[PDB]
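Accompanying notes for the structure given below.
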Amino acid sequence: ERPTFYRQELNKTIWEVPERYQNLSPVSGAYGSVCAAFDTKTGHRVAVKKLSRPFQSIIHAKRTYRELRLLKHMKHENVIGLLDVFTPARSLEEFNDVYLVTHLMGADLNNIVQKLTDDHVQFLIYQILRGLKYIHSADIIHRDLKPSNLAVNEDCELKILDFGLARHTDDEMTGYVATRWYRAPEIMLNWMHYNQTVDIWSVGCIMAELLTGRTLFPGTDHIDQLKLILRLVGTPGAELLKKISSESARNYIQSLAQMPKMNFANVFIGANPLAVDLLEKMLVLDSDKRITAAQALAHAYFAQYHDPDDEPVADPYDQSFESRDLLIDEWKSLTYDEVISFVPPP
Ligand SMILES: NC(=S)c1cccs1
Ligand SMILES: [Cl-]
Ligand SMILES: [Cl-]
Ligand SMILES: [Cl-]
Ligand SMILES: [Cl-]
Ligand SMILES: [Cl-]
Ligand SMILES: [Cl-]
Ligand SMILES: [Mg+2]
């Protein structure tokens, strides 16, 4: 049966939500227009997001469908999942607003990055790689792993956030900005068609920062950041240069004086030698040669947490819709079907 809804004025608009959600209070806009609430059916504090103008254009309608498909698929301890999705509409004809419910995040990794022991670094990076093995097993690329997208609780337990939101703009990536400091060079500079290996570069940047307390590559712009990267890992050899499909980018790279890879034990002074070894296998310029998430879970650095019988993979994820061309009302009807078919977790 359909639940009873009630109305309240929040975040410049009228929110209409099922009675089970009580004590709504606005909560930053990085993940949308969000309120905290108490869910009386489950006893959890939750985040309720009301989508802004979900079906105003073809691009917005497809983005709404993409976010709902991604959140409905993710079922893993180290990844954000969907607790509920609802609309006050009683038919497709009156369908206009979409609301998403997730666990309420308290702190992200920025706040922690506290005096972190090496045991803390082992456990946090282990959980990121466990979640990433699951994400990559469904042929999803995260593209934006960074400390503000990692939720952490009091017991050091971690979840990965940021799925199905708007692609980052050119201006968001300009200058001295954390949204670019964790990006792999081949996607920062559009060297080539990228793949899931970009996410392992991001994990290496995060792990270095937990070990030192400092941003690894805090570039003041794209070019300054590339110079910091190449000083640490060395300039590319002929094998990688061949793979840079952009003739323009390949030509700029060759204008730079050649530099050897640095000694990571002298960069990360005093760190666990096993941590140094793992960083050298993540922060490889040629993405073909980076360690994978599944391979990294078996690295000796994680020996006290690794359990190959408790590192699950995902059900298959059909993303054929991504190459499909549809009208606004066809994306809207697809979204409506996914709202009404949702089944809550056990
Ligand atoms: N798309 C993401 S990650 C979220 C929606 C509502 C809360 S988080
Ligand atoms: Cl209810
Ligand atoms: Cl969750
Ligand atoms: Cl509606
Ligand atoms: Cl960040
Ligand atoms: Cl798949
Ligand atoms: Cl699917
Ligand atoms: Mg993002």
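Residues 4-30, 32-117, 120-352, in that order, are what chain A shows, numbered as in Swiss-Prot.
We read in the header that X-ray crystallography, 1.7 Å was used to get this structure.
The backbone N, Cα and C atoms fix where each Cβ goes, and this holds for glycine too.
Feature list (source: Swiss-Prot):
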ACT_SITE  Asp168  active site, proton acceptor
MUTAGEN   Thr180 to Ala  Phosphorylation blocked
MUTAGEN   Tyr182 to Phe  Phosphorylation blocked
Residues near the residue listed as 'active site, proton acceptor' by Cβ (under 8 Å) yet at least 6 apart in sequence within the same chain, in sequence order, are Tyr35, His148, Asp150, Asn155
All chains considered, the count of other Cβ atoms within 10 Å of the Cβ of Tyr182 (mutagenesis position) is 12
What remains of the recorded positions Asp168, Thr180, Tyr182 after requiring a CB under 6 angstroms from ligand 1 is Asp168
Filtered by Cβ distance under 6 Å to ligand 8, the recorded positions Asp168, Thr180, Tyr182 reduce to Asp168
Long-range Cβ list for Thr180 (mutagenesis position), cut-off under 8 Å, min separation 6+ in sequence, same chain only, gives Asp227
Distance in Å, whole number, Cα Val117 to Cα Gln120 over 2 unmodelled residues, equals 6
